[PDB]
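Input: a single structure, listed below in structure tokens.
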Number of protein chains: 2
Amino acid sequence: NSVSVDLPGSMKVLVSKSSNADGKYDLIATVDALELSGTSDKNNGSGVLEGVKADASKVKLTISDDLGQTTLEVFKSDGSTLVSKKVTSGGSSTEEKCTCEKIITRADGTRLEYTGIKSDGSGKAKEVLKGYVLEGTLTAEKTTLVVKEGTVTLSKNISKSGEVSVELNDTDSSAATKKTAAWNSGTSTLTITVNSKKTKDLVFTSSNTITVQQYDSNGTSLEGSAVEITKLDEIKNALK
Amino acid sequence: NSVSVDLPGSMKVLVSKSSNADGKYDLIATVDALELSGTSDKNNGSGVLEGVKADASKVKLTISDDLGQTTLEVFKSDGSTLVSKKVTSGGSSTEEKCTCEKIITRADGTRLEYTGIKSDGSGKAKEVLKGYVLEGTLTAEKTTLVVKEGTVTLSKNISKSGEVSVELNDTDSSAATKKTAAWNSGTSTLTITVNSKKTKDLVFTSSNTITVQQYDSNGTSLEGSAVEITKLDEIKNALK
């Protein structure tokens, strides 16, 4: 049947031995476990092939009419989004990608800074607050800023819709110092529990601030009043 | 005459007191020492203004019909290139920019890696060679990779067209240890001169390699034969 043709960048394209009704030739080529297929005016392997990934991508392979340069363009589920582009024009090959960044400046002065936003909506994220800085990552679903203290990991998740929800995971094994948190979305309050007893209430206010309130030894009543967090060290302390 | 209108992000737009022939109003607004002007169906300041920078930019200011959100889009000399975009929708304002990257893999395995490519064609650049790594910057005119040794700075410039040209600047003041280089583009050879005497010949080969040859004490004849550079330390030595 078809014949294989060698292409720069260690690629290979299959082309039919004969043409079809309208004089065009078949082209079929596998690109890193993706099957591209198309038609061509010629029979030397040049032309345009196309295919899709598992994420419903749109891959376009363009082999120059003289078989000197191969252009592999990746596209989203629509085929109208220049994600990445690899051009092998003989000996050398050049790969091209792009990243974005978003700086949100809230009225009170606090900020959300997103760097290296991939085309899949992910990247690195940083929240600048009054007195401290939280760091973490960004996905299409949520920004996650992480604070770590000992074996405790506090995670503040800002949903794409700007919703705020906090969780806490402690790799501590002893059920005498192990912390376990519960989130109340109505009061935006994370209640920590150590040894079956409530211990601390962390409020993530509408002012983009965090307040700590301690429970009494009984584990049922809040003592004193809440206190605004002024520095990262105080959050770490609240996680101790 | 006109009246000023306050806009989120501490902006102000001037709008004519009366309409014109076709019922449209004038809008004029200065944005960080750029004058934007346009017409509107309304008289509350909403609408589209436009202007240009010194670099012949194309600035588009769009004030929502209810004066709640202001979108400032920057464009290149053509007005069809989304460079940057700042949206102030009330209390908070979000600024958006994008960057790109290009990885060139030469046949021999050496690479040119460009990160953080601004819209003006500039960014950071890195050349990966066989045994060492050169670092530097990228502009629309040339990539410049810099090696530094003492008061000597060697600069290898890869022109946009891929041309290679090397220069050397020594902040050394004494004309007894001060190095001064001369570039021969036919032989791709940089000849260093210390104390009026030729001392070293650095050849930047077509193999993406550097070779060092030492001059004899006389300063006219090349001794031994050229030697390929295997590590950054050897380049630094050649610059000593």
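Note that chain B carries Swiss-Prot numbering, so the residues on display, from first to last, are 28-116, 118-126, 132-273.
Quick check of the header: X-ray crystallography, 2.6 Å.
Cβ atoms here come from the backbone N, Cα and C positions, even for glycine.
According to Swiss-Prot, the natural variant B:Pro35 to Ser carries this note: In strain: CA7. Reduced to three states, the DSSP call for B:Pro35 (variant position) is coil.
Quoted from Swiss-Prot, the note attached to the natural variant B:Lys39 to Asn states: In strain: PBre and 21343WI. Neighbour list (B:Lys39 (variant position), Cβ cut-off 8 Å, at least 6 residues apart, same chain): B:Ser31, B:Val32, B:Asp33, B:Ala56, B:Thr57.
Among the natural variants that Swiss-Prot reports, B:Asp59 to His is described with the note: In strain: 42373NY3. According to DSSP, B:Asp59 (variant position) sits in a coil region rather than a helix or strand. Non-local contacts of B:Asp59 (variant position) by the CB criterion (under 8 A, 6+ apart in sequence, same chain) are absent.
Annotation of the natural variant B:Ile90 to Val in Swiss-Prot: In strain: CA8; the original residue is retained in the structure shown. Within the same chain, residues at least 6 positions away in sequence whose Cβ sits under 8 Å from that of B:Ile90 (variant position) are B:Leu34, B:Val40, B:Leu54, B:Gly72, B:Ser73, B:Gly74, B:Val75, B:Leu76, B:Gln96, B:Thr97.
Here the residue is the original one, while Swiss-Prot reports the natural variant B:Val114 to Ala with the comment In strain: PBre. In sequence order, B:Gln96, B:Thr97, B:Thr98, B:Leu99, B:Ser121, B:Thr122, B:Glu124 are the residues of the chain that are 6 or more apart from B:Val114 (variant position) and have a CB within less than 8 Å of its CB.
Variant annotation in Swiss-Prot: B:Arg144 to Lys, described as In strain: 21343WI; the structure shown retains the original residue. Sequence-distant neighbours of B:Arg144 (variant position): residues of the same chain at least 6 apart with a C-beta under 8 Å from its C-beta are B:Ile136, B:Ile137, B:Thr138, B:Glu160, B:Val161.
In Swiss-Prot, the entry for natural variant B:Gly149 to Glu states: In strain: PBre and 42373NY3. The structure shown retains the original residue. Taking Cβ-Cβ distances under 8 Å and a sequence gap of 6 or more within the same chain, the neighbours of B:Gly149 (variant position) are B:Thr132, B:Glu134, B:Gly156, B:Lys157. In the three-state DSSP assignment, the secondary structure recorded for B:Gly149 (variant position) is strand.
The note that Swiss-Prot attaches to the natural variant B:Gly164 to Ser is: In strain: PBre. Spatially close to B:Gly164 (variant position) yet at least six residues away along the chain are B:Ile262, B:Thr263, B:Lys264, judged by Cβ distances under 8 angstroms.
Quoted from Swiss-Prot for the published natural variant B:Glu196 to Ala: In strain: CA8 and 21343WI. Following the DSSP three-state reduction, the secondary structure of B:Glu196 (variant position) is coil. Sequence-distant contacts (6 or more apart, same chain, Cβ under 8 Å) of B:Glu196 (variant position) do not exist in this structure.
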Residues satisfying Cβ distance under 8 Å from B:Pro35 (variant position), sequence separation of at least 6: B:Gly95, B:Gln96, B:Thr97, B:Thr115, B:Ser116, B:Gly118, B:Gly119, B:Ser121
